[PDB]
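Remarks on the structure that follows.
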Amino acid sequence: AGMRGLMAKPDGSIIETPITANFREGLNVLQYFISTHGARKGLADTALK
Amino acid sequence: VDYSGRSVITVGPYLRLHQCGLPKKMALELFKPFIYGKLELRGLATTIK
Amino acid sequence: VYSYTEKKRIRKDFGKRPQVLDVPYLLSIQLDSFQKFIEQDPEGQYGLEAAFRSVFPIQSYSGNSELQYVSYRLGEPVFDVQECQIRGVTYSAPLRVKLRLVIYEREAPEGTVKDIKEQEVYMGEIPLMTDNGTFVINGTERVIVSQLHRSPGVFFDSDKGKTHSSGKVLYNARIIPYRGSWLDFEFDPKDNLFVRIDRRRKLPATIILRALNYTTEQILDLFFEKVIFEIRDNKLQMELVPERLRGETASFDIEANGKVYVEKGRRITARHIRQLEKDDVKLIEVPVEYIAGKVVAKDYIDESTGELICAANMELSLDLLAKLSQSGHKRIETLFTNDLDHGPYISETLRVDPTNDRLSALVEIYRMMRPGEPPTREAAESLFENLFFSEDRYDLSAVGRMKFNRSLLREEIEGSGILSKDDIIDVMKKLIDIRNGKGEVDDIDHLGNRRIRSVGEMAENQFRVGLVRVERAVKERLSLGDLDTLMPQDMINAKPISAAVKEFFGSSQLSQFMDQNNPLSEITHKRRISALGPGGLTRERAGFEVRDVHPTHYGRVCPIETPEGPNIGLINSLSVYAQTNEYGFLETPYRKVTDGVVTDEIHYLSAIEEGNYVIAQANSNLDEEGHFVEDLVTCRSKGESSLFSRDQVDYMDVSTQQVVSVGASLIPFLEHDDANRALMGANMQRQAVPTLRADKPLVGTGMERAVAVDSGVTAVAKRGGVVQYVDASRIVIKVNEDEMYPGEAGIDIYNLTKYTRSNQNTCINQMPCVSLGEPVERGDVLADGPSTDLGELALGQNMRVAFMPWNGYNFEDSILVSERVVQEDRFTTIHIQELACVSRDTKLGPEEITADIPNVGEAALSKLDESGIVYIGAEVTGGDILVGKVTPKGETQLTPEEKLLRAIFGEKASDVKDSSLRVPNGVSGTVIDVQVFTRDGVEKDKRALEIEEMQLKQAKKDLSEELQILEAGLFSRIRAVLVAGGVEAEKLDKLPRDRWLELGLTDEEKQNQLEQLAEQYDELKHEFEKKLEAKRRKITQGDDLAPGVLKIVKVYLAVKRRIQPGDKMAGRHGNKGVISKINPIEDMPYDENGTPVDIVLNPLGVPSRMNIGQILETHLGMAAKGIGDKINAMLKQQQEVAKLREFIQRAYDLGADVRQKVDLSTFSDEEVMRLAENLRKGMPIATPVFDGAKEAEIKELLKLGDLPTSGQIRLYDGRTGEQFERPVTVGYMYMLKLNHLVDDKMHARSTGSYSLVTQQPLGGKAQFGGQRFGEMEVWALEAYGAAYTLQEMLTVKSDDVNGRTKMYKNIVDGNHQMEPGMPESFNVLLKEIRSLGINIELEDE
Amino acid sequence: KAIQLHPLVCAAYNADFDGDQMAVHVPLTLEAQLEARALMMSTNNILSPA
DNA sequence: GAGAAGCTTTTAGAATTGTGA
DNA sequence: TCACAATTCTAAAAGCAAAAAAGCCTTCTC
Ligand SMILES: [Mg+2]
């Protein structure tokens, strides 16, 4: 419902611009790309821990 | 090990929590020597073959 | 306008952005590469020409002998792709090379040759590539996967923090050649350039400079500045370059030109620098202490004594200043060291250098490389001058030279693939520059540093390996000079080249078994990029920076399509519009944005050009004539997104779906799914198995047509025409006059592919979708492959869903299906097995395949025929006999009396062991095909003759039919040409159809065309006869088999599998599940209209697994099916076309300003009813990926129908008739049936066979086997008090042989007790340890 | 063809029903049957040992 | 043909030697 | 002498299961 907030890039540096859109509305291409950074990081972490 | 099998698990909400559902096929495949014992006991088959 | 295959069913297309670029042909990555491999290329850049012209001509060892290349040719394959898939061989072309051999004369190394000698040569076959992009290597279809690897060139890494645990940063520079040896320049914790060649012993750098003939004076001249010291009045007033002392703190006074500039203990600030510039301070008074700590640069010798004063590069002292002052040397040149910018790195390395001269350097290099033997001068110089400086053992490619010269800023983009003095010295200077602070380090994840190999490149590399092996062989065979003989065909050995190319294509890491149970699976296997393979990294050696999404992946690699598990992040997939440079780097298309207006010229940008521009976003609003409507836009400039003014953007994206792959662009409402579930649903859409009946999605993305047409499953009309004839197996198309060649009247014949077998044992089957007498244009689907529906891709079925709990039967991820789903066979699938019975040449006599099996009655022989093979169409079950085979087990004589029984049978000494082929247990099916391969020189049995005669009749009928229909068309065209020009219609049929050129017509171009068609007919006759004769030849030919084998009988069973509790059942949004109950129809929830719901899911899967896309898909599917229900209501209560066209127009014309305009005033009222019939199942809807529909549009489409806008209706309990409270979300969702079937996962065993070395059960369902009781289960049993369970599982159920036999005998005798024993694996271990010197023994009791 | 597992014991196994498999073993001797009935029965394992 | 004769992980611990006092 | 410390050599890196394919020394005959 609310915005999904701020996402960190692979280096851990928090990206300045947040994702102000939420999943009820649509993310656009750039916001989704950042979300993919985060998701791939998480999946790799689990699969290799 | 012998006397072991696999299969996919589903949910049975009617069981009491000390129970599981075993397919008839797997049950017959895992319990063959016991069935031979009972068959020869009842006399339904004289020799093992 | 609408192509006729598209007028039958239009997809309601939301999405508002115009599509400036069509989606390209999806298989270009494979086809273009392999085309560049095998082509005749003048000027010789790519492929076989490149390899040959690179390795040839041959120059003998001063033997006046050479082999010259001329040209090459590819013959035609002996078999076709299908006849090769059946016979189990490779689909390949012979390679015929025109070679010459010319030999010179003595004392004539350049004059005219004595003789020339020329003919063909056969260096083996090369596998060809099918028109789809696949190969056939042993009858099986295979795919060679593209490879992302490190680009050749120079890379400046960091290795920043972990080393030395001190916070100091090392630097290194590596050189990657395409082929050759590596070369490092790596720092140390103490700031000294070391070098290593292929990661051997780390070693001081300067050696190689000394190996390259550089005296120390030259080295210091190259790597350092010079500072002047002149003997003068006193104290050697130093000649200062004005900017040298910038930033340096002063330590004394500086006076020159009668002006004092700087006081001691004060740095030269900006004001001091300006003063120095203004005063032209050149010669300054300085003490001698300044020269105390400098370094002599150029070697200084003594002149009066004729001796040496000081050596180059050693620290000076004041006594040496006095000594050289009195020697005559008046000018002194020192090196401008520093502590801010110019460190003494090279100088310190020279200090650490032990050697003195190039001989010592090369000896040290030789010892480092090949340690153990005595260095010698010639060996050392040869080793060094072949390490990096030879065409044979080192090559920077064209891409390598480009990247090299681009890293060092040199302007040239072409050159030599060989390192040089200038190149290495430039690398050293650049690396030192990075150290000093002026420069940065490469990131190895950048897609500009990574390059793609495709089939052509790898195949050419392996062919080059084979060629150089043949080169050495021919070199040796020709060095032993024999001339006027030895045609250039005998010294040539095809075995190495064939072995190398076959090793690549058949057994390689990147040449893998084709994934084939879905058109999407095939197409996304062909567009797959892998960072693994020969020359790449590995699964366990992969870090996390390579497992990750870099910002330059945008538009080139998909972020959300990669396999989970171990090799995540290394098996990436290539985006829809991604492409490749001439050099092998990924590029993606953008639109130029000039002067604010956004034009439509497409530039293809690579990652190292994307960083120099500001690229706008695909969904940034455009107004009329192409301005940015709002005055500032979101872009990305330097690997980072941010918001920019309007007149700064240089490019725009081509579409909103260029960032994703083709698997992830068929998930509607992707932007409403969390990336993890998008990944799972993208990967999980490829495991879907084709269904008995294909069913389109109601909610799609419009990408279905492209995916189905661009794969080789449908049958697409090559040339537009009129459907002459249709059949389940054939389609004949009469071509149109506008589209026809001068001669060759011709007709397009498409033979469809009926129930044959795929790599995953599924069924591929083509169904005609056209009907007789129908127009077809080019690019029109005529037959529907598997998982296709009128051209559209159709992977599953669109079921009716309700999201609610139901008595715990969809508890965690289970699914509750109704019986109406199984009665309608909506998820029934066909699977084709294959079973081979191979009769071998065994000792004591070969097997026979007769039907006279011993120790079986006639009940199991009721199915086999006379020859001992089952009948086609026979409904076999598990345990039956498919082929009756018997092995001879040797003569036997139990007792003399028993012979009488053998005499009674009439067996007459035959005692054979039964070894027949039996149906593997539990698989009911029908025998749909049988094949028999027989070795040359064995007698074909009755059924072999029957099969051969049948297929001979089929071949003759097929060729007769094709020639008959072609000549029918040819004579029809002849008559059509006879429409005018003296036509005698009454005399047209006075004679049979053959001789129509003798009628009365003028002798003009019309008669020339008549003769053209007649000669075409004659050539058709000749080609028919030749083809028929050849097919008769090869059909009777006995196939080539393995060694020591007589004949192979292959049976095919066609099983039909229906869904059952335990089958996996997914959707497109990553929502898996296992069917847990097949419910009766009257038990399911139903609505006020009495309609039951087909499937029931759990709402609890939505919040935690944030995939909101499935609820939106459910709502939009409900809306679409409502439109279809109204259309059905109209089309049933028979109406007139006015109301239907008005309503369908109302449906096709709602939303925001959307691309497509469908106007039904042009549909001619006859195909409006056809369209309505196709729409009575629900109007299909296209919802593009990131510019899809909106909830307002969904609500409007719901309100068009008579559905509630909330999406939730009122349901009633199926078995209590009671209204559920809380209106529930029902709608239509596209369900897939994944290929994880419970009847393939179940397995059980009481007893069976055991391994040899360790008498344990075998492992696997394939070879009937037991379950592993691993060590974690052992621990879990130890954590209970379960000691007896553990003992029995360790001894009597795995290893203890006598114990387990006794346990069996006890169980069958109603006694439950075990004899412990000691495992046999432990005895095996004891022997394995005693086979060393160790003596491990069990002590006494 | 699938094993029906009680809903409550799924937390102990960490098992959902989206494709997981399970292996089943038979205790033969009499003491192993007593151990299964007394030490390992699912009605004894209601508390965690952690 | 059948049968021989003969060119990249990362971390961490433990053993050398290589100056350094 | 007798002590730190840079080199370098050695070990380790989850479990369970399904399917498929390719193989099981060189070479030297005459
Ligand atoms: Mg699971």
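For chain C, we keep the numbers from Swiss-Prot: what you see runs 2-1342, in order.
Determination method: electron microscopy, 3.2 Å.
From the backbone N, Cα and C atoms, a Cβ is placed for every residue, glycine too.
What Swiss-Prot records for this protein:
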- C:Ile561 to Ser: Resistant to antibiotics salinamide A and B (MUTAGEN)
- C:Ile569 to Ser: Resistant to antibiotics salinamide A and B (MUTAGEN)
- C:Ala665 to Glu: Resistant to antibiotics salinamide A and B (MUTAGEN)
- C:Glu813 to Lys: Disrupts the enzyme's active center (MUTAGEN)
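The structure, with features from Swiss-Prot marked on it.
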| residue | record | DSSP class |
| --- | --- | --- |
| C:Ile561 | mutagenesis position | coil |
| C:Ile569 | mutagenesis position | coil |
| C:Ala665 | mutagenesis position | coil |
| C:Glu813 | mutagenesis position | coil |
Chain B contacts from mutagenesis positions C:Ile561, C:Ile569, C:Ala665, C:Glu813, C-beta within less than 8 angstroms, listed by sequence, come out as C:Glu813
Cβ within less than 8 Å of chain D, restricted to mutagenesis positions C:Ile561, C:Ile569, C:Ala665, C:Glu813, yields C:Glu813
Find, for the listed mutagenesis positions C:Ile561, C:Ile569, C:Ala665, the residue with the lowest Cβ contact count at a 10 Å cut-off, counting only other Cβ atoms.
C:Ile569
Excluding its own, the Cβ atoms lying within 10 Å of the Cβ of C:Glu813 (mutagenesis position) add up to 19
Specify the nearest of the mutagenesis positions C:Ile561, C:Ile569, C:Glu813 to C:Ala665 (mutagenesis position), where nearness means the distance between Cα atoms.
C:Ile561
Inter-residue Cα distance where the pair is C:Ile561 (mutagenesis position) and C:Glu813 (mutagenesis position), in Å:
25
Length of the line joining the Cα atoms of C:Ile569 (mutagenesis position) and C:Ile561 (mutagenesis position), in Å
11
